[PDB]
Amino acid sequence: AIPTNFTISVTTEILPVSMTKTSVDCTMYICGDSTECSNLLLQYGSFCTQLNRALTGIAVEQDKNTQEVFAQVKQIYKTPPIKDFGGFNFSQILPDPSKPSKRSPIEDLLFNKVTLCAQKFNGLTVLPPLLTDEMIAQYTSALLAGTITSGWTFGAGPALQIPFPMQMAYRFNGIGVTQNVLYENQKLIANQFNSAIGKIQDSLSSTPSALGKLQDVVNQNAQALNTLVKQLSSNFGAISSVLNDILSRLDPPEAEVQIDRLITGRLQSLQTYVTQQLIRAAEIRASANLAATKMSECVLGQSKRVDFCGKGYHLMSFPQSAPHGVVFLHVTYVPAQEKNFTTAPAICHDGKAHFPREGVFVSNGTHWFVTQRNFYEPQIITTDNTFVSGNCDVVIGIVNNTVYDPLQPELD
Amino acid sequence: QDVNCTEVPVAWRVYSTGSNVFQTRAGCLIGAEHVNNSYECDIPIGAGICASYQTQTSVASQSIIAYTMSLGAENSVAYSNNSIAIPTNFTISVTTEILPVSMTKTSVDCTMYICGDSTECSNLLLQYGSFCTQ
Amino acid sequence: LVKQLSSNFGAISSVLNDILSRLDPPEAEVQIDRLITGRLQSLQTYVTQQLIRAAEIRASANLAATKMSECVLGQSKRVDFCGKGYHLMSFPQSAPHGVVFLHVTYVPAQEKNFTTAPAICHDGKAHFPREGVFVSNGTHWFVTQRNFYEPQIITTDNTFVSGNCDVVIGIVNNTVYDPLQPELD
Ligand SMILES: *[C@@H]1O[C@H](CO)[C@@H](O[C@@H]2O[C@H](CO)[C@@H](O[C@@H]3O[C@H](CO)[C@@H](O)[C@H](O)[C@@H]3O)[C@H](O)[C@H]2NC(C)=O)[C@H](O)[C@H]1NC(C)=O
Ligand SMILES: *[C@@H]1O[C@H](CO)[C@@H](O[C@@H]2O[C@H](CO)[C@@H](O[C@@H]3O[C@H](CO)[C@@H](O)[C@H](O)[C@@H]3O)[C@H](O)[C@H]2NC(C)=O)[C@H](O)[C@H]1NC(C)=O
Ligand SMILES: *[C@@H]1O[C@H](CO)[C@@H](O[C@@H]2O[C@H](CO)[C@@H](O[C@@H]3O[C@H](CO)[C@@H](O)[C@H](O)[C@@H]3O)[C@H](O)[C@H]2NC(C)=O)[C@H](O)[C@H]1NC(C)=O
Ligand SMILES: *[C@@H]1O[C@H](CO)[C@@H](O[C@@H]2O[C@H](CO)[C@@H](O)[C@H](O)[C@H]2NC(C)=O)[C@H](O)[C@H]1NC(C)=O
Ligand SMILES: *[C@@H]1O[C@H](CO)[C@@H](O[C@@H]2O[C@H](CO)[C@@H](O)[C@H](O)[C@H]2NC(C)=O)[C@H](O)[C@H]1NC(C)=O
Ligand SMILES: *[C@@H]1O[C@H](CO)[C@@H](O)[C@H](O)[C@H]1NC(C)=O
Ligand SMILES: *[C@@H]1O[C@H](CO)[C@@H](O)[C@H](O)[C@H]1NC(C)=O
Ligand SMILES: *[C@@H]1O[C@H](CO)[C@@H](O)[C@H](O)[C@H]1NC(C)=O
């Protein structure tokens, strides 16, 4: 079964890369302005220093994650002023200078769907990220402009200019299809690419569950913080929950029991919160590493790993940013309408047996031809497309035919 | 952090107020001057602000400065619909990568760590379950 | 973990001998129980931290094993995996609780631009390169490989014919040299 047409397809993948940084003060959360609470908690050891160290480590680890997936090339490139990429239309991915935001229409659509207080209280602080969105957008724009005008060369050394049709011809001659197919159906390929890239906005704007992966971490963090805050209204087996009333209607020789019980309860609650945060950060870092690998392999070069950079034979990929995440658009090539054929392992001329150099033998029913393994184009068997090895006695299923000779003119 | 530059002297004193005061997204920075240029990043602060020593520059007057990010050197390739850039030489390069594989093995005895020679501590801890075996 | 032993944990003292001396057995159990609870939870925290660190260490070890299996015992075509640039070879070295990889790679160098053409149109037929692309000095035309500059004269061995000079865009005119000319003699 040999395909006779093809179809360019575009798929989307979403990968989280970071989670919001946060920090809590050990002393302030447990004890307020009460100094007696402070010097009662001083009885315990370094339980107010390990937690801050762990949170700081988590914060710096999250800071490092973004730099690994967006700082592959330290040389920002610019697109040419005139867009004449052989009919291709990269308007929905390239940045739009008209809008005050430096994003693209797809990036703008993404940033308007992540939308779902907590200013400051009880020693709850949120640190700002080192890299703002305005610079992640610049990194993505530079990466996008690098592949359009240079191919995969800029990912290994100096950037080499290349015409886009020639680059696509290079990429087809990486999966089996020869060069002439693109140079013939340039218009069809361009139209299919434009339609596929257009349909992405419609697909994203209609599915609320498309961006579900990025919302899960935000919701989990919000629920964890809400539980941590709500845990402050529990008596923990004492007479009350507010230290002020404990300090009033009791004696200092007796009031320490409630203070100690509340301290123990709040300390173990904070322990649970910190452990949960560390466990979540582990998976977030794993996902960030996977995203970095995907960016390095799919974008800056063609990948031959099956079902890694999209579904089907991989051709190209484009990166886009999103709030605490990245989105990959994989452009792939898949076969189409097929045809029925009969075959033969080898062709037996006089004595010698012929094997194809590249491609296989297909029989229309009367004649025979040799063709490629992924696109149907028959050619007459000659001495250039086949090589002789052995005799028509050991191979199984060989057939009979005539191998054309290309030097018949010399007879004249 | 998160303190607006008026309340800062409501906390060896020059760093409390005066000299040069800069207000950023992270907070209030005291002791550095905000230049109008852009350089490679250094000791980070936040919201794309890196502070560097970099004061070899009318005496040099070495001091700490603050500046915005610079995302590498600007570049632009000349692209037309007929243009090829073919290399003519090459260069063999060697790079190094470091990878941890393991750390030091260790073991801690449950009973000895908590209770010393005191058998009373031992038989009081025996009240709990299998916490010295897990 | 060691310094945590010098904390009273809300008791009267931190040394068990002192607790066992200036108290009564019916009363001394409270301090012992409190110290036991505190030390037990401290050890719990230490063990949990050790497990969390060990997970990451195992992940890094697995990555190092994959790198050794792929980059060393064979060439790798994965981009930016075994070093920066086109990967050629790699060498392993040991280090205290770790490994060091030396990646030997190939990168291009000084460059000169050229002008190209998708195909060359001889009489009727249209010729496409077999490997490499067409490079024009400005007067003549040549075919060369895609990673090193060495011009060669267009022949019938470096190109293959497919179609007509009517559907491709940007085809140009030139002469395809024939290799059986001496047969005329
Ligand atoms: C490259 O792609 C861009 C984006 O699709 C093209 O711009 C778009 O071109 C279409 C052409 O039909 C415009 O649609 C027209 O809009 C006007 C005004 O709303 C309407 O009266 C017409 O009936 C038609 O629907 C569209 O506005 C325009 N801009 C977008 C979609 O943002 C561009 O033309 C493409 N390049 C080339 C060379 O065609
Ligand atoms: C493809 O064509 C070849 C040659 O045209 C066929 O080879 C022939 O195979 C038959 C039996 O397989 C043999 O023919 C015999 O030859 C002896 C020679 O003395 C003769 O006495 C017999 O009466 C008989 O004709 C022989 O191996 C060979 N013949 C010749 C002339 O080469 C082959 O069978 C064909 N295969 C198919 C699938 O059609
Ligand atoms: C590369 O070579 C081809 C073949 O020589 C050139 O194609 C020529 O195109 C012109 C007009 O586009 C045509 O010539 C015309 O032929 C008719 C035949 O009756 C004649 O009456 C006209 O007066 C005119 O000469 C024809 O398609 C073809 N020339 C020939 C002799 O077949 C092509 O232009 C060349 N490339 C470049 C860039 O010049
Ligand atoms: C494919 O299967 C068919 C069906 O069995 C094979 O046809 C038979 O092949 C044997 C082997 O020589 C002959 O003896 C029979 O006479 C054939 N039957 C018919 C109806 O033709 C066929 O050979 C198989 N193909 C190959 C390459 O082995
Ligand atoms: C490469 O780009 C140039 C710039 O537009 C193209 O040159 C024009 O091509 C059209 C189409 O035939 C002509 O009508 C113009 O007269 C050309 N202008 C000049 C100044 O020559 C050129 O055709 C493009 N080449 C390819 C292969 O697309
Ligand atoms: C495919 O093989 C031949 C066509 O050469 C045809 O007779 C046969 O019925 C086809 N089989 C199917 C399942 O279509
Ligand atoms: C900080 O204080 C000044 C003067 O009191 C005020 O104008 C400014 O708006 C304050 N900062 C913010 C972020 O409001
Ligand atoms: C490309 O090379 C030509 C000479 O062949 C030269 O005239 C032109 O300036 C070069 N292009 C660039 C961008 O340097």
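Using the numbering of Swiss-Prot, the residues shown for chain B are 613-623, 633-678, 686-762, in order.
The backbone N, Cα and C atoms fix where each Cβ goes, and this holds for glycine too.
Feature annotations, courtesy of Swiss-Prot:
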| type | residues | note |
| --- | --- | --- |
| VARIANT | B:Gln613 to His | In strain: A23.1 |
| MUTAGEN | B:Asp614 to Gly | Increase of pseudotyped VSV particle production ex vivo. Increase of viral load in hamster upper respiratory tract. Produces more infectious particles when cultured in primary human epithelial cells; increases replication and transmissibility in hamsters and ferrets |
| VARIANT | B:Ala653 to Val | In strain: 19B/501Y |
| VARIANT | B:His655 to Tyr | In strain: Gamma/P.1, 19B/501T, 19B/501Y, Omicron/BA.1, Omicron/BA.2, Omicron/BA.2.12.1, Omicron/BA.2.75, Omicron/BA.4, Omicron/BA.5, Omicron/BQ.1.1, Omicron/XBB.1.5, Omicron/EG.5.1 |
| MUTAGEN | B:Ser673 to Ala | No effect on O-glycosylation by host GALNT1 |
| MUTAGEN | B:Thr676 to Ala | Partial loss of O-glycosylation by host GALNT1 |
| VARIANT | B:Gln677 to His | In strain: Eta/B.1.525 |
| MUTAGEN | B:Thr678 to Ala | Complete loss of O-glycosylation by host GALNT1 |
| VARIANT | B:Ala701 to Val | In strain: Beta/B.1.351, Iota/B.1.526 |
| VARIANT | B:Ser704 to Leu | In strain: Omicron/BA.2.12.1 |
| VARIANT | B:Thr716 to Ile | In strain: Alpha/B.1.1.7 |
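Here the recorded positions are B:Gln613, B:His655, B:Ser673, B:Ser704, and the ones sitting under 8 angstroms from chain A, going by CB atoms, are B:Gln613, B:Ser704.
Counting other C-beta atoms within 10 Å of each candidate's C-beta, the variant positions B:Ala653, B:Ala701 are led by B:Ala653.
Other Cβ atoms within 10 Å of the Cβ of B:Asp614 (mutagenesis position), summed over all protein chains shown, number 13. Checking the recorded positions B:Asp614, B:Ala701, B:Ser704, B:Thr716 against chain C with a Cβ-Cβ cut-off under 8 Å leaves B:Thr716, in sequence order.
Neighbour counts of Cβ atoms within 10 Å were compared for the recorded positions B:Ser673, B:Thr676, B:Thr678, B:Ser704, B:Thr716, and the top value is held by B:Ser673. Taking the Cβ of B:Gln613 (variant position) as centre and 10 Å as the limit, one finds 10 other Cβ atoms among all the protein chains shown.
Closest to B:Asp614 (mutagenesis position) in space, going by CA atoms and restricting to the recorded positions B:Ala653, B:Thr676, B:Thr678, B:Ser704, B:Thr716, is B:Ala653. If you take the Cα of B:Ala701 (variant position) and the Cα of B:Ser673 (mutagenesis position), they are about 19 angstrom apart, rounded to a whole number. Neighbour counts of Cβ atoms within 10 Å were taken for the variant positions B:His655, B:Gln677; the minimum is at B:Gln677. The variant positions recorded for this entry are B:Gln613, B:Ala653, B:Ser704, and the Cα of B:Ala653 lies nearest to that of B:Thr678 (mutagenesis position).
Taking a Cβ distance under 6 Å to any atom of ligand 5 as the criterion, the recorded positions B:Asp614, B:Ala653, B:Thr678, B:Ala701, B:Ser704 reduce to none. A distance of 18 Å separates the Cα atom of B:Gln613 (variant position) from that of B:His655 (variant position).
In the three-state DSSP scheme, B:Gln677 (variant position) falls into the coil class.
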